[PDB]
Structures are given as C-alpha cells and as structure tokens.
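One structure is given here, and the rest of the page talks about it.
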Amino acid sequence: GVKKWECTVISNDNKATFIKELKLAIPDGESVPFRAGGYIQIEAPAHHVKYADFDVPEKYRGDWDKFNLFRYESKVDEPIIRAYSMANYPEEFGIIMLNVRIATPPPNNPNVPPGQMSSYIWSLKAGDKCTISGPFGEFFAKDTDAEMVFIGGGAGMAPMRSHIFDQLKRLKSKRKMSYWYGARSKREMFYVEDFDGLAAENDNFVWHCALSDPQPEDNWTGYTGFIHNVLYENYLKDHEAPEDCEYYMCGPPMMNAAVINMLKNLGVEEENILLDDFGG
Ligand SMILES: Cc1cc2nc3c(=O)[nH]c(=O)nc-3n(C[C@H](O)[C@H](O)[C@H](O)COP(=O)(O)OP(=O)(O)OC[C@H]3O[C@@H](n4cnc5c(N)ncnc54)[C@H](O)[C@@H]3O)c2cc1C
C-alpha cells in the first residue's frame, strides 16, 4: 500500500556544506513500514524560494559566499515531486530522516535554473508542513553470508546508513561489513558518532572516511584521495577474493562510475555490484 502523510519538519540542519538533514515527524505516532535502502517521495506546490532565505550556519557558509550562492532563486509553476532515500533504518520509528543534497546549478553551467525540489526542501524550516508518500523500494541487501562492502559519497550516506543500521541492530547480522565514505574535507563528515558507536558495538563492522581535499584546519591524519583509490589501495588489492563480496554503493555519478570500473577491473561480477543510482 502507498499512503500519504502530511508531516511536520522537526529540523533541517546542515550536516555538510551542501547537505541538509530533513527530519520529518510522522503524524499520529505512526511509522512508515519501509525497508532499508528504500525511499519515499516529496511533493511540493507552486512556490518561489530565495536562497537568501536558507538557514546556513557560518561553519558551512564559507563556500556559499565565495561562489555567491545566495543569489539564486527558484520559482516553480506546477506541483513537482522527487524521491529521497531514508537515512534512518526501519526500527527508528516515528520519523523520516533524509539527506538532501542541494541541487545548485552545475559548476560547469552555473546560470541554469537551480534544482527545483532540493531548493524547496532547503527552504523548509522547523514547523513547516511536508507532504510525503510511499514507501517505495528498489535497493535492498542480498540475504546471504558474503562480505558486504559499503561505499558512500555525498547524500548517498542516507541509504548506506539505513542499510548498515538495519543489518546490525534489527537483523543482528554477524556478516563482515565495512563502510567507505568519501568526502571533500572534515567539515563535510557527518554521522561520525553514529558509525563509531556501531564499529565499537560490533567486531564484524569497521568503517573509514577519506578526504579528497583535506583542509589545514582539519588537522587530518586519516586516509586521503578518492574513495575508489582508497578502498582499492588499502584493502581490495590485497584481498584474496575481491569477488565473493557484495558491493553496495551510492554517491555522485563520477564516484559511482569510478567505483564500478575499479570493481569490474578486479573481476567482480555485476550480480555482486548493487548501485543505488540517484540519477545525478
Ligand atoms: C530512488 C531515488 C532516490 C533518491 N534519493 C536521494 C537522496 O537521498 N538525497 C538526495 O539529495 N537526492 C536523492 N535523489 C535525487 C532527487 O530525487 C532529485 O533528483 C534531486 O534532489 C534534484 O532534484 P531537483 O528537482 O532539486 O533538481 P532538478 O530541478 O531536477 O534539476 C537537476 C539538476 O539539473 C540542473 N539543471 C536545471 N536546468 C538545467 C539546464 N537547462 N541545463 C543543464 N542543467 C540544468 C539543476 O541545476 C539541478 O542541479 C534520489 C532520486 C531517486 C530516483
């Protein structure tokens, strides 16, 4: 069944420079009976949002002023609708948690209209009404005993976190798991305490974060580079079986393309390569 809820915005804080966590409260104490990796859809009426009305903390405002991103406006004439992945796992009841990347005009074409729905979501504030529908699902985990390798990037953290929490706390899985998240700098990292807790509460789970452009104020000593190079150079290249592992990835298009080609050049079969493609 596909139901529609008119939810209330609990919070819409920045978890990164260009990613907001949309926390929605399900009415009447109900819970969306969804699956990990699943998604819902958000509809929006005709509106006119201005980027100058966005609540961006000064911790993340840096690149917003450097690129003059608050100049953007977005008018929408007819009701629109997009899909967004749940960041929370099924037994986190009462709330729908989303990671929404703001779809600004591409840097290689900066004067096109901004992302319609993402700009509307980034204009939502605590107390606003948000109509969602679903749930829908297409990205699920295989029910085997093979090693699971999770690769994430950008807003792709949401389905990765939903799958990892679902396997460990609901399913109580003892399968070997590992998360590999790629971010630009340290201020783009979030859910760090969430995954550090799971890695400490479970021996079969570890996770690593790699910075492609670490900043001086980051004092970064961890891994550096793109996540496909880090995952390969620090683990997969010495793995006696790069296959026999199920790769669940979700990130930017070039992160996906880079991870796919790295895995297929390792001999990994496409049946063991599962991608949650956001279309962008
Ligand atoms: C199953 C599924 C799950 C998803 N999960 C998530 C999620 O968890 N988080 C998330 O952030 N997103 C997710 N998405 C993507 C999301 O649904 C939207 O595609 C995304 O939010 C952008 O939508 P928008 O309407 O804001 O951008 P659109 O208005 O669709 O614009 C897309 C991009 O194209 C650019 N553009 C606009 N006009 C032009 C032009 N004339 N020429 C060139 N470029 C142009 C815009 O700047 C924008 O960046 C998911 C998608 C699917 C299918």
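Swiss-Prot numbering applies to chain A: residues 129-408, in that order.
Heads up, the Cβ atoms here are built off N, Cα and C, so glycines get one too.
Per Swiss-Prot, the features are:
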type	residues	note
DOMAIN	130-270	domain 'FAD-binding FR-type'
MUTAGEN	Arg210 to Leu	Decreases flavin content, but does not affect the 2Fe-2S center. Exhibits very low NADH:quinone oxidoreductase activity
MUTAGEN	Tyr212 to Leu	Decreases flavin content, but does not affect the 2Fe-2S center. Exhibits very low NADH:quinone oxidoreductase activity
MUTAGEN	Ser246 to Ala	Decreases flavin content, but does not affect the 2Fe-2S center. Exhibits very low NADH:quinone oxidoreductase activity
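With all protein chains in the displayed structure included, the most crowded Cβ environment within 10 Å among the mutagenesis positions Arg210, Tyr212 is that of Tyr212.
Between the CA atoms of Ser246 (mutagenesis position) and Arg210 (mutagenesis position) there is a gap of 9 Å. Residues of the domain 'FAD-binding FR-type' (130-270) grouped by DSSP class, helix first, strand second and coil last, total 26 helix, 55 strand, 60 coil.
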